[PDB]
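S.K.: Shown below is the structure under consideration.
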Amino acid sequence: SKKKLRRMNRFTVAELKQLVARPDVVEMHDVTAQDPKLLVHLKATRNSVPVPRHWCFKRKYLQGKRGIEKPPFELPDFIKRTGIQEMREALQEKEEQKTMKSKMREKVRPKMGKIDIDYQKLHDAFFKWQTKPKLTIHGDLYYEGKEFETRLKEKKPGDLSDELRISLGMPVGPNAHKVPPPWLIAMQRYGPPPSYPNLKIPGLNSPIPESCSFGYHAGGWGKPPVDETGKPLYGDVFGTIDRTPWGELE
Amino acid sequence: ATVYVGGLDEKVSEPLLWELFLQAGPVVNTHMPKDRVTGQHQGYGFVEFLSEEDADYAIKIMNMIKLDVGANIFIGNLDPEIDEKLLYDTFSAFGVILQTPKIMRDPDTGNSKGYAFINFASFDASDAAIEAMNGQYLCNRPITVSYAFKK
Amino acid sequence: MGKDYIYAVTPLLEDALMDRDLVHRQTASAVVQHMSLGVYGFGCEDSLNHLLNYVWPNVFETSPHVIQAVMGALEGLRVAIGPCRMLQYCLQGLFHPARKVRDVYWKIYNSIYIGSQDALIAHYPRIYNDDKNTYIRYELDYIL
Amino acid sequence: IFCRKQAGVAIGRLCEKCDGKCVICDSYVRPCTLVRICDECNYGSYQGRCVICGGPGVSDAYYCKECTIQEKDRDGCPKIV
Amino acid sequence: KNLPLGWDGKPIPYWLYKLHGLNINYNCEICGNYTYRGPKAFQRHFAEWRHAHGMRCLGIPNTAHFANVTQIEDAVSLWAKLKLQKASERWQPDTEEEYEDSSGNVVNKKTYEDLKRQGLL
Amino acid sequence: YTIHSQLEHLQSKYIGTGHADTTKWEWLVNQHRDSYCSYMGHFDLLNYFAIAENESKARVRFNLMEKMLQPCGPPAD
RNA sequence: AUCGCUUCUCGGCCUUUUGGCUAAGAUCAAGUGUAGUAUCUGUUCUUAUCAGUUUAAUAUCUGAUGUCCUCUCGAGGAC
Ligand SMILES: [Zn+2]
Ligand SMILES: [Zn+2]
Ligand SMILES: [Zn+2]
């Protein structure tokens, strides 16, 4: 059987992985493809965009979204601001209460111009406060459940939030610098990361944030972690042109 | 690698949990796989920092981070510099807190003299917590905890 | 004059391209088609890129109306966003193991090719030459 | 189904039912360019007919401006025969 | 009957078992000759622990480049050429960064500082 | 499938299209021919090459149209 | 046995509950073409390899299911 001899040509995934110059790509079914050297060079080209997930799957595209409950669409700010939504809510409640007979009575004797919402409110929303939403650049196809995770890949340590500070016990605002969080405390106590560490903690492995305070009460920097010989735990826990665009509008 | 997120706070979201995991080291997994009914946090979670010493020091650091048959324990030499939710979470590592720590502070000012009492879940819970923190490292004035007196 | 309301409307189309139903995605795709043909040439290409990300997954589909509105969205989006971007979306699945995916990508690439076959000359990849053929284009990398 | 045997210089026409839409895009607006058909779907009893209805040629089939932006109007007699 | 579990811990019915194709087993040599039923199960295992451990003890990190390479000699030759390429594309100032002595002849950074601080340069 | 009568009429209509089985050889050779037809058409890449090598426009286009015949090696098998 | 509290069960009130009249006051109740999608609903699948067809891989489809004695597809053995 001839398909079966080409099937003996159907090399090993290790055959591929070792042959190829860029081995990240090589996947499962890659090998049953009539031209895997091409297929892999393509998939390893720049800027190209891989097939969706879901050609394998037996379930169709978002029949997996089937299960859940979902909250209605959330307007743009600059359209809420102009206060349309409340007009429409009010009209809704009115006409859900009114009864059939009164409905037809209003059909025959209309409440002409019940409401108003003036222009320049609209025209200023759409022409004076309209703003760029959040867009995703070339390549990042949406697949099922992708929104299931709001955002990521900020491995940075300094990244703090204000609700984070509040519900962790630390300060929000201009004091997010001079506030070493409750995790920098044990950073100073027993350290950062064993094999990660490429993060320095502010006031624990970094210097004083602007106008920090040394002391051992609540609200200070404490003992910047140092050896018995004086060298800090790492780094320095104590602390020791013309970018104008050419074509731009007035 | 695997760390028990104990006194796992209800609304303290797994997103900022993983952001603190990163702000400490290898944020590889932050998970509190909860009750199949509730959705809120289930008191103990798995936080994987893919480096063992990373998770070790991250744990030493993110401990104390501020996330009726006599099951009340007296806790003195008390740190006056704490908040309610943070103190409750610290006490709750070994049990529930059926009364947040009532700090016996003077009323003239609003600054404490260093004592409190806390209704935990169990008397063995007050035992274990008061044992691990008998004389041990409190915020500024070292802890001293045991079974509480009755007033 | 859609160059104004394109931003207002995008987060509603992305909303309805993450599933709600067949007809939901069929209709959001038609909307993308007409936005693209209106905003041809006014620079709102980041927004149509963003919506490509959401339309392209429906490429494997079966219902006639649904896949048809999808293909329409991709011709509109081809003039409005350019044929590089869409040749890159169509690169990897030309030579795929399967045959359902090979066939959809060759359907698309056929329609991308018929219209605007002459831009692509500067958009094709670099495809190395093995033993008994020559495949690189040295014409294009003469220095000067 | 399409004729598509290549274009010419003979204008097409519309019945009055079919009055107004583009030939393919099925629009109703902004028509820019006139339609041309082939000799073979030009001759005889097919002189001056509706490319769509088959009705009598009275109004002029036209090309929606989208169809001209994408040059889907450079293929020839699109008669559904 | 070997019927795989459901959430409610019963046999999975037969057409469904065939769909999921549990019959097919994958010899993962990295995982202690562990062998897997279910294909996506197999695949996720490459980032699952047992594979992670396998990697660590193999002496090669659990980076994606080897995922779906299950035999260990293949893994080591793969990571061998990978090592070679990483060392290549590293810019190493020791062998690249190069220094002329005063005498109109050139050496590298390393040898320059070597003979510099052992008393000539 | 009368759609297909029309569609392999389309394959017969546009030299350079494809179908799900198309081979790396047909693909890359068609793109290579198209590249040549446009180097000839566009009056300026012709100057680019004419000037890059030291040839002259007749020389240039004669080479190109000779190469147009087997540009990417001999065929597949 | 008596007193009190509680639990359950049962009986009795339960009019505290059918706005008056006439010619029962009178009368009566009328819609698509095409396909096709999706959703419900109903239903149907352990069998043992292997060969092929097939498929991205499964699957499907096709095809048979060690000899000898012997006793009751089953059994002890020379093998
Ligand atoms: Zn038209
Ligand atoms: Zn004709
Ligand atoms: Zn007509």
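Residue numbering for chain A follows Swiss-Prot, covering 450-689, 703-712 in order.
Recorded method for this deposit: electron microscopy, 3.3 Å.
Positions of Cβ are set from backbone N, Cα and C atoms, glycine also.
Here Swiss-Prot describes A:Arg495 to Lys as a published mutagenesis experiment; the accompanying note says: Does not affect methylation by PRMT9. Per Swiss-Prot, mutagenesis A:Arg502 to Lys is noted as: Does not affect methylation by PRMT9. As a published mutagenesis entry, A:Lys507 to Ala appears in Swiss-Prot alongside the note: Moderately diminished formation of omega-N monomethylarginine but greatly reduced formation of symmetrical dimethylarginine; when associated with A-509. In Swiss-Prot, the entry for mutagenesis A:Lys509 to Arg states: Moderately diminished formation of omega-N monomethylarginine but greatly reduced formation of symmetrical dimethylarginine; when associated with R-507. Abolishes formation of omega-N monomethylarginine and formation of symmetrical dimethylarginine; when associated with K-508 and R-507. The structure shown retains the original residue.
In terms of burial and nearby residues, how do these features look in this structure?
M.R.: Applying an 8 A CB threshold to same-chain residues 6 or more apart, the list for A:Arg495 (mutagenesis position) is empty.
Classification of A:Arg502 (mutagenesis position) by DSSP places it in coil, neither helical nor stranded.
Look at A:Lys507 (mutagenesis position): DSSP puts it in coil.
For A:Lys509 (mutagenesis position), no same-chain residue lying six or more positions away in sequence has a CB closer than 8 A to its CB.
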S.K.: Out of A:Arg502, A:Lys507, which of the mutagenesis positions is least crowded by other Cβ atoms within 10 Å?
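M.R.: Each of the mutagenesis positions A:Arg502, A:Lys507 was scored by Cβ atoms within 10 Å; lowest is A:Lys507.
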S.K.: When DSSP states are folded down to helix, strand and coil, where does A:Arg495 (mutagenesis position) land?
M.R.: coil
S.K.: For chain E, give the subset of the mutagenesis positions A:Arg495, A:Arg502, A:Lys507, A:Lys509 whose C-beta is less than 8 angstroms from one of that chain's C-beta atoms, in sequence order, otherwise 'none'.
M.R.: A:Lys507
